[PDB]
Amino acid sequence: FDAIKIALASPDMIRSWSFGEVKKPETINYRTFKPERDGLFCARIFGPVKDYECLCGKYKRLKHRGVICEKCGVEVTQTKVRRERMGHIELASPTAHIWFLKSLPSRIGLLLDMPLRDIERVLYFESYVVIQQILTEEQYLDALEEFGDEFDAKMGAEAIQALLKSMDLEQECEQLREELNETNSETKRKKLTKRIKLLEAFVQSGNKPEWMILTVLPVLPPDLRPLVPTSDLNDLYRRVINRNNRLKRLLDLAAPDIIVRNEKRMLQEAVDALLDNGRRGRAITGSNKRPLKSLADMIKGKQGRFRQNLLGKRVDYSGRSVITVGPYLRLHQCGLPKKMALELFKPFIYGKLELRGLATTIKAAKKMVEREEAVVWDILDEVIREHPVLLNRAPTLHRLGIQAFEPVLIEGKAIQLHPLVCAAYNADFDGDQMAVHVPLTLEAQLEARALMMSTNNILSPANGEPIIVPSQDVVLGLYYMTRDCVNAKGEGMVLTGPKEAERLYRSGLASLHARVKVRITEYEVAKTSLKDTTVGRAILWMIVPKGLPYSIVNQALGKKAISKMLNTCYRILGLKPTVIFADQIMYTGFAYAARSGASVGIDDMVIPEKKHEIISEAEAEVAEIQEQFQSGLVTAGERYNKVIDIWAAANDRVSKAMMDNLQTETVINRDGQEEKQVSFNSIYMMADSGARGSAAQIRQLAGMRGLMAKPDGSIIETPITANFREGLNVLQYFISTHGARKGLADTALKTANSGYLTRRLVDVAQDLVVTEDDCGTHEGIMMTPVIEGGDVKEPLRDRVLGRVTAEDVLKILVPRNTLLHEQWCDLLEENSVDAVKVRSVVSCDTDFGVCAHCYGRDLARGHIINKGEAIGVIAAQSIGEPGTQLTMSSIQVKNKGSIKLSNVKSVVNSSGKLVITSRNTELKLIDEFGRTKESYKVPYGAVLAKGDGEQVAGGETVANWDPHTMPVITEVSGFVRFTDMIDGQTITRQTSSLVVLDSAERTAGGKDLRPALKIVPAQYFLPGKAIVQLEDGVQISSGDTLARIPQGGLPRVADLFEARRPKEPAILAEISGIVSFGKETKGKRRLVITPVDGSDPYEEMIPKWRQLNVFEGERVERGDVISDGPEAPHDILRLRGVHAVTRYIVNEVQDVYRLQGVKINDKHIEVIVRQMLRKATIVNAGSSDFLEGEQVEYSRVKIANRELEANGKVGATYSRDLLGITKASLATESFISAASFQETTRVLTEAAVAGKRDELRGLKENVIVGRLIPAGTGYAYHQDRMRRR
Amino acid sequence: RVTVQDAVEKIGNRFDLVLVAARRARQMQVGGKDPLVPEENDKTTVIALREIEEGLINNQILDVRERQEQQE
Amino acid sequence: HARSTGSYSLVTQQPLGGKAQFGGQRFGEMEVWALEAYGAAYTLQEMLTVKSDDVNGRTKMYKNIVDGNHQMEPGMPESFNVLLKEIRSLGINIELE
Amino acid sequence: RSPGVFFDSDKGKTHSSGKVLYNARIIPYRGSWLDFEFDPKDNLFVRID
Amino acid sequence: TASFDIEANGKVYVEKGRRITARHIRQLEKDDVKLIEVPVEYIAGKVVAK
DNA sequence: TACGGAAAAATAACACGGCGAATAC
DNA sequence: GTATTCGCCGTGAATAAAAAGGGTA
RNA sequence: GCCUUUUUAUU
Ligand SMILES: [Mg+2]
Ligand SMILES: [Zn+2]
Ligand SMILES: [Zn+2]
């Protein structure tokens, strides 16, 4: 099959699926386990329960395949044929479908142009409709005697089916087509544009409206709801057939009208409870108080087929046990147990036994395995000598959770997961029990060796740093070697080479760390020099490859230092000398850690003598602050900020006093003067290396742990004065748990949110596959690193690392189609230029994917991204992976740089200050080399001490402003005249000071009159709640103040990726022009801009509690905020631009990513917003086919536009819509991929009424339908499939 | 084998390497096809990758070997 | 718990859970995305069809591994046929082309 | 939750929309829950179950 | 906070159009008068509740 | 050997966005 | 006609073990 | 031969 078409079930199509008709409500017989005639499990209707055995017991021995008997009529067949054959029931009354009824919007409600409330009153027999208008039961007795001969009315779904039979599809669509062309409505147009979209999609899929109302209801096959020695579905099916049989008992005896309306309602409620649960008048519960599982409850949610049985299928030839260290084995190897791998490779044993000829059958080969003799293990090691085996963690919130290995047979039922990939799994050896998998066939084993092996998984897909990072022990063995000590054994002796240092240390006459001179041979060709190298660093030179330099080895080699040592070996040496180098790091870092003896103890770290004096000073410092509060010197808020000020300064004073007692404490007499050298404490060796302890973790260990947080978010006033070495107090440990149990409740609850964020990120980005090599488009975004902070954290070295540029930047410097390598990115760093135009993901215009050169580098391989790789899945897995890592004033230019102001119409002031006039100002600290390092967005009203275009020295205050009061600044100088500014009506004066009244609390005498201030030209208007200190008759300058106007992490990733509006959205300006005040007597301020060439009647809606950023006297610009606060993701796309929203979502996700310390590349978020920009709202139809009000995909309007550019008619433009990770994953094509995410009761009704025959594109679709993935080597199969079709 | 970086530099794309090694493994399993590499005790997964280590098996020259078997 | 072949579930043709039920390891929706991230198209097609879904395939695979041939055949997954009958049991038409 | 009068509040950004909220919960040992919740429209509304 | 001034037998206690401090609370307690003069527009903003 | 479902249960009562429906101005 | 609040509705990680319960007289 | 709830426990 190549496509799956979904539509409405016809009454003839339901009977075409069913081979028989069921009439019995009871499932089977009560006495024996044999089904009755015309039952739910009957063999005549569906098929026999045994393999080639009739129900009576006469036709056996497999001598027939399609015989039909005459005694019982049972068509004997296989057991799996019973899983396919279905049944149907003939209902006495029609029944409305509950999925199409309770959906939002209602499919039955939009056809009958009724809301949800009245469309269910006629269905459950409370009201009547005609065959329209809705009349109740008490209006039906008067309708038969007044208009009874003109119109006829019924109730239930029979009247709904008769009304859908009366209306026509072409007649109702014509009446709605002429209504949308002439209407001045926005909210009413939204209700009508979804109704005509429902009608226009019926004629394209050829679905009648009467097919939605079910006259015939199909049932499941009996193997789909099997009885067991009582289920949660067959008892629910007994609720429907009992109601179906009772309605057949009412027609023959001429039942009255009162009893048939109640029986049809319970028949309608039985189908409403069968096909759905939770969307009715009352959800049906079982006998044991649990909610009963309906047909919808077993298709949606975690317990549905889409998540438990189509995405969560259990896997044979696959086991699960805890993981171990296993230091003796190689990187591509692990450890599989003897009796476990024998049970996993059980047909692999049977294949090798029949190949050699030991057991040439399947029966005696099972006896050879279960006997466990000596010849079974020699067969087993030949199979598992080079067989790849997938090691798999049960939570995989990352790409590296599934890695292949080449295991060896060991004792013990635990797997020996490799320590080098232990940081790649992000899972320590804390007793975690996790799965294991094998590939059976040879085309799947090569996928494990070429892609899933641990050898070629060195670099992380998230960042340029390798994911193979030595975490705790191998880095500790490396750190004890690479150290310098005076007065050591064998100090100041010559060595012939690096291999002689192994002879020097294993004999025991010299220490592991001694300042000597070893001869080394460095490569790129061989150079030799006698440099200062200790004994431990000389062990490393036999471990590193030839071409690795020495300048990366000569440091202390901590965890942060050897992260680049593994990266430089991948860069210039290649992958083939990386696997041997990484294994020999793990061989040396483990074996020398045994010889190291780096431990933890009470004699290792020591409480410094300055700690007991600092705590005695801090307890004496809080005594005078508390005595000042009793006398009344400070307030409650000023005292609370002062205690944390003097304790965090004491926490930083005890941090440095404890650090020097671990850095330069223990000294040894080196035959002379007592010199200050680095201490050899094992706690500092685990702290300077950054292996397992940070600078703040040892601060909590030997010193006081500092300020702890409250559960609501505040800080404890009195922190822990003691430390963990001498023990805490009872209350000190109790307030220590206020941040520890809170952080662990933060950890155990954000994994349910980041796990939901992992599903939300993949399900919207699974359609995006790289499909082209080169397209030819020069469109892209402008790249700028983080500048708003004081110090640069992520520069342009790691920002544009491995991304092909769109347009060639200047100092011809770089080409266009050339990928930026590690040498090309360093060429951009030495030039010190910014504003690089690179090819972005949202700028590529291809079908169901992006180009390979428009993406960049994979950052997991050394070359470019391969054509046919899941490019949206590798990024969405590296977004939820830091989700469980993060938690759920004046200016002072410290650095040196020349100031620069953009889009500022600065004028002269009275004192010569660089006064600003625009709202959106951004400072640029341009250096002498040509780049910038610092930036600040100062508010409107900041007085700059110096102008623009000169150098600003470091440590000098350049500006100052007031954040609480917003002033107003004119443009030119001149006399001031109070135009329309009178007192008594709208201006009162409080004592020497003037103030304008608020628009809400003012009287009814000055509501129409608005104040103004014109020059004597430009007119300046002031808003309410302002203080005017200027009197009439005083000459003022341009920069003088005229009106004083006074006033976590994972939710930020969740709110921004869903493209939702926050609690304080920032309003943007549509057309640059003149903004007025607004209109009163409305309850909310409205914004209107009437420029010369703009749109006049456009109006906004601003609440009264919000304030206006820009003034109504100054000219507004497109891209200036009206409300202060966080910018809304929907308004930055529609107004500022398409390339502006992809810069805002990335830089704000990366803003909260730097607070935790994780490094995620910017292109990984850029492939998510491309799957958020793939839905668009077309602004004009023109020569196109679909309606303007209809919202379709960007991939559908881009191929249709290229067809128009080849023709004579022009192409219709479109406006993109930022549908989030929840919105765009549902309202899209490939309905199989949308039904697995969520809203299976809704999006399957959205696809049945609209056709939506998917073209087998997408990754979630091919997983559920079970065929080759179009984002691997199956893309080459899909490439040949397009060549076949 | 240990690493696949020497076989991927002959073909380029990684997903094209799996397609040519799977078709080489099908010939070594059912239809004879003794390899030109020295045969060792390892399985046919490594033999499908050892032939691309020196470059005697490629995706372009494996299709002309399938047509050569069809002419005989 | 290790399972090569054993008793399957009666609702859908899939393995079971627990060591007492021979220990069929559940893959899960989180591990499908980690398998398709590398581009393992032949492995992900095996992991949810030949292991569980293909009842006509897992017996032909079990006759193929004991023969000595590691060849995977494309088949119609019966676990999707479990899903195909669930939508066909409602008033929604769905077919294959 | 103990049976009695519970005065709750959700400040910050949880169902606030720029205003503080005060909901009073009278819960029994058994029966129907009685709630008195506010709104951004500044009108006391009663909630039962 | 009211825009008008509250008088009691020719004694001005609350200034018109100005927020008073806490000094007028204790000063008013010693000379409690049960009748003051109020304009007609201040009562129209209230509810009658009877 | 029969009906499967209703009203009482001396029921269990969450939280953060979202979509459509019933009002105030 | 235009918002506006709200009733109901989407979602709330993943993975192993034990227990009852599988309609009521 | 199972399935679904609930509880405990693990990452
Ligand atoms: Mg763990
Ligand atoms: Zn028979
Ligand atoms: Zn492109």
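FYI, residue positions are counted from 1 along the chain as it appears here.
If you're wondering, the header gives electron microscopy, 3.6 Å.
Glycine residues also receive a Cβ, built from the backbone N, Cα and C atoms like all the rest.
Per Swiss-Prot, Zn(2+) 1 binding site is recorded for A:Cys54, A:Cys56, A:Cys69, A:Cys72. Packing around A:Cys56 (Zn(2+) 1 binding site) is summarised by its Cβ count: 12 other Cβ atoms lie within 10 angstroms of its Cβ, all protein chains included. Mapped onto three states, the DSSP output places A:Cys56 (Zn(2+) 1 binding site) in coil.
The Cβ neighbour count for A:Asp430 (Mg(2+) binding site), using a 10 Å radius and every protein chain shown, is 7. What Swiss-Prot records for A:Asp428, A:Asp430, A:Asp432 is Mg(2+) binding site, and it gives experimental evidence as the kind of evidence.
According to Swiss-Prot, the mutagenesis experiment A:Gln472 to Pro (Swiss-Prot position 504) carries the following note: Resistant to antibiotics salinamide A and B. In the three-state DSSP scheme, A:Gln472 (mutagenesis position) is classed as coil.
Neighbour density for A:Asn651 (mutagenesis position): within 10 A of its CB lie 20 other CB atoms from the protein chains shown. Listed in Swiss-Prot as a mutagenesis experiment, A:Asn651 to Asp (Swiss-Prot position 690) is described as follows: Resistant to antibiotics salinamide A and B.
Per Swiss-Prot, mutagenesis A:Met658 to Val (Swiss-Prot position 697) is noted as: Resistant to antibiotics salinamide A and B. In the three-state DSSP classification, A:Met658 (mutagenesis position) falls within a helix. For A:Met658 (mutagenesis position), the same-chain residues 6+ apart in sequence whose C-beta sits under 8 angstroms from its C-beta are A:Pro608, A:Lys611, A:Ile698, A:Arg699, A:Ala702, A:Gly703.
Residues or ranges marked as Zn(2+) 2 binding site by Swiss-Prot: A:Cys775, A:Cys844, A:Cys851, A:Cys854. Listed in sequence order, A:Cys844, A:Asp845, A:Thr846, A:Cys851, A:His853, A:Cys854 are the same-chain residues six or more apart from A:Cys775 (Zn(2+) 2 binding site) with CB atoms under 8 A from its CB.
If you take the C-beta of A:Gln472 (mutagenesis position) and look for same-chain residues 6 or more apart in sequence within under 8 angstroms, you find A:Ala691, A:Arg692. Each of the binding-site residues A:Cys69, A:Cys72, A:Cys844, A:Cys851, A:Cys854 was scored by the number of other CB atoms within 10 Å of its CB, and the largest score is that of A:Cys854.
Between the CA atoms of A:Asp430 (Mg(2+) binding site) and A:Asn651 (mutagenesis position) there is a gap of 32 Å, rounded to the nearest whole number. Separation of the C-alpha atoms of A:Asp432 (Mg(2+) binding site) and A:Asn651 (mutagenesis position): 37 Å, rounded to the nearest whole number. Rounded to a whole value, the Cα-Cα separation of A:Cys54 (Zn(2+) 1 binding site) and A:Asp428 (Mg(2+) binding site) is 57 Å.
With respect to ligand 1, the recorded positions A:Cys54, A:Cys72, A:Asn651, A:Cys844, A:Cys851, A:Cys854 contribute no residue with a C-beta closer than 6 angstroms to one of its atoms. Counting only same-chain residues at least 6 apart in sequence, those with a Cβ under 8 Å from the Cβ of A:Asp428 (Mg(2+) binding site) are A:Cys422.
Residues A:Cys854, taken from the binding-site residues A:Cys54, A:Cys56, A:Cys72, A:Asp430, A:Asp432, A:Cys854, are distinguished by a CB atom under 6 angstroms from ligand 3. Across the fold, the C-alpha of A:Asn651 (mutagenesis position) and the C-alpha of A:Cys69 (Zn(2+) 1 binding site) stand 91 Å from each other. Taking the mean position of the Cβ atoms of A:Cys775, A:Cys844, A:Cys851, A:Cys854 as the Zn(2+) 2 site, the remaining same-chain residues with a Cβ inside 8 Å of that point are A:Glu772, A:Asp774, A:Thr777, A:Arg839, A:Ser843, A:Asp845, A:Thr846, A:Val850, A:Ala852, A:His853, A:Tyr855. In the shown protein chains, 14 other C-beta atoms lie within 10 A of the C-beta of A:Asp432 (Mg(2+) binding site).
Sitting within 8 Å of the Cβ centre of A:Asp428, A:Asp430, A:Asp432, and not among those site residues for Mg(2+), are the Cβ atoms of A:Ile323, A:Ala427, A:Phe429, A:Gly431. Cβ contacts within 10 Å of A:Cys54 (Zn(2+) 1 binding site), excluding its own Cβ and spanning all protein chains shown: 19. Same-chain residues that are not part of A:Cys54, A:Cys56, A:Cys69, A:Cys72 yet have a Cβ within 8 Å of the Cβ center of the Zn(2+) 1 site turn out to be A:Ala43, A:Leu55, A:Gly57, A:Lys58, A:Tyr59, A:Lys71, A:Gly73, A:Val74, A:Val76.
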